[PDB]
Number of protein chains: 2
Amino acid sequence: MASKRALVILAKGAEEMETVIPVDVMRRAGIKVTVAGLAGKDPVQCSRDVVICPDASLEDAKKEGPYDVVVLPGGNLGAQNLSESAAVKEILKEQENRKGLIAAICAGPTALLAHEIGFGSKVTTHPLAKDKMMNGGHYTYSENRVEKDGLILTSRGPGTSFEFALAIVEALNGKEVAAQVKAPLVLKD
Amino acid sequence: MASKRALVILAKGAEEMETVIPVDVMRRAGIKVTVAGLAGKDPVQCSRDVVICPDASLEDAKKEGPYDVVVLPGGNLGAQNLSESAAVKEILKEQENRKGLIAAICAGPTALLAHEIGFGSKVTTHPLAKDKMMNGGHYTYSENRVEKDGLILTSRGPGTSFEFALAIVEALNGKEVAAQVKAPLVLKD
């Protein structure tokens with residue numbers, strides 16, 4: 001069994017907590033994570049001005065698939081950049097076609113709407129992103145902190161990022177690995 | 001009233017979640033945060049291989065004090081780098097002498113021990129850093145998720161980082177600002 005692989009797509013204006021918590025937690029789980037810059041190889045200015053250097057450009061990372069999960073951070077402007085990207089559309093449609101997991105948090109799930117991914121699923125988002133996500137009634141809305149309907153895994157905000165990340169770990173590597181990764185984090189529950 | 005100012009000292013091997021969560025939450029609170037690279041101006045490879053570009057070198061940022069809080073992220077190797085640094089020693093002793101807040105998380109508080117800061121305080125750390133912190137009995141240990149004894153504010157792990165950050169916000173900008181910053185995060189409590 002080869003290690004699982006995750007693609008985290010990092011755009012200008014991404015929520016840096018929603019980027020770093022899943023990357024770090026997935027690496028703790030032994031997942032090979034590629035932080036891929038939407039715009040290219042250069043550093044990315046996140047929503048609260050943390051600057052992250054991606055591992056690769058998305059252009060290069062997309063040639064090295066497939067991935068066991070594609071992860072979409074939130075941040076209002078980051079999600080808008082993901083939603084406008086033809087490269088993201090192609091990656092998500094390929095992942096959906098191959099029955100691979102797609103995980104999105106906060107405003108991130110609105111890129112699923114933009115790219116017509118996973119219609120008919122139960123989803124959650126940040127409260128403030130609900131109306132955008134629900135435009136057209138293509139999904140059924142959930143208030144769960146993490147929502148998983150098959151291969152569409154969504155979550156609500158910075159404060160649900162650990163739960164989101166651990167749900168990705170459980171989906172890829174199982175409940176026992178998720179529990180082992182969780183304990184050293186000092187989560188409240 | 002001018003905005004409060006925070007210095008976050010970023011060393012190789014820092015825990016990236018414990019760096020980014022406080023930076024982001026403090027910026028949401030309107031605090032002017034400087035992410036200062038211990039080693040210089042160049043990007044920093046964190047414990048789980050997230051690469052963060054600092055705002056400034058510590059050498060330059062230290063000339064632009066004083067700061068209302070100095071923040072020490074954890075990560076075992078990052079804290080060891082902070083503990084070995086004469087520049088960090090000088091900054092922490094100046095902050096202590098001026099009765100300014102010092103905040104440290106996970107293994108971060110062990111740099112307080114190394115630099116002889118805040119002896120006689122109640123402190124917490126990550127469970128695995130307790131023995132190092134308690135060598136000599138210079139502090140009294142706490143299992144609270146966040147511990148504040150006057151101007152020494154400590155916390156336990158990645159999963160206490162939001163609580164830690166919000167405690168810094170409350171100390172600097174008050175309980176109402178902390179509550180307002182907290183609500184959009186979708187924390188469980």
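According to its header, the structure was obtained by X-ray crystallography, 1.0 Å.
Just so you know, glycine gets a Cβ as well, placed from its N, Cα and C.
Long-range Cβ proximity for A:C106 (mutagenesis position), meaning a same-chain Cβ under 8 A and a gap of 6 or more residues, is found for A:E15, A:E18, A:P73, A:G74, A:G75, A:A79, A:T125, A:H126, A:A129, A:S155, A:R156, A:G157, A:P158. According to Swiss-Prot, the active site, nucleophile annotation covers A:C106, on the basis of a curator's inference.
The annotation active site is assigned in Swiss-Prot to A:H126. The local packing around A:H126 (active site), expressed as other Cβ atoms within 10 Å of its Cβ over all shown chains, amounts to 28.
According to Swiss-Prot, the experimentally introduced change A:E18 to D is described as follows: Strongly decreases enzymatic activity.
Reduced to three states, the DSSP call for A:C46 (mutagenesis position) is coil. Listed in sequence order, A:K12, A:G13, A:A14, A:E15, A:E16, A:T19, A:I52, A:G75, A:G78 are the same-chain residues at least 6 apart in sequence whose CB falls under 8 Å from the CB of A:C46 (mutagenesis position). For the mutagenesis experiment A:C46 to A, the note given by Swiss-Prot reads: Reduces protein stability. No effect on oxidation.
The Cβ of A:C53 (mutagenesis position) lies under 8 Å from the Cβ of A:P43, A:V44, each of which sits 6+ residues away along the same chain. Looking at Swiss-Prot, the entry for mutagenesis of A:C53 to A says: Strongly reduces chaperone activity and ability to eliminate hydrogen peroxide.
A:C106 to S appears in Swiss-Prot as a published mutagenesis result, with the remark: Loss of protein and nucleic acid deglycase activity. No effect on mitochondrial translocation. Reduced protease activity. No effect on protection against metal cytotoxicity. No effect on methylglyoxal-adducted glutathione or CoA. Under DSSP, A:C106 (mutagenesis position) is assigned to coil, being neither helix nor strand in the three-state scheme.
Secondary structure from DSSP puts A:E18 (mutagenesis position) in a helix. A simple way to gauge crowding: the CB of A:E18 (mutagenesis position) has 34 other CB atoms within 10 angstroms, across all the protein chains here. Following the DSSP three-state reduction, the secondary structure of A:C53 (mutagenesis position) is strand.
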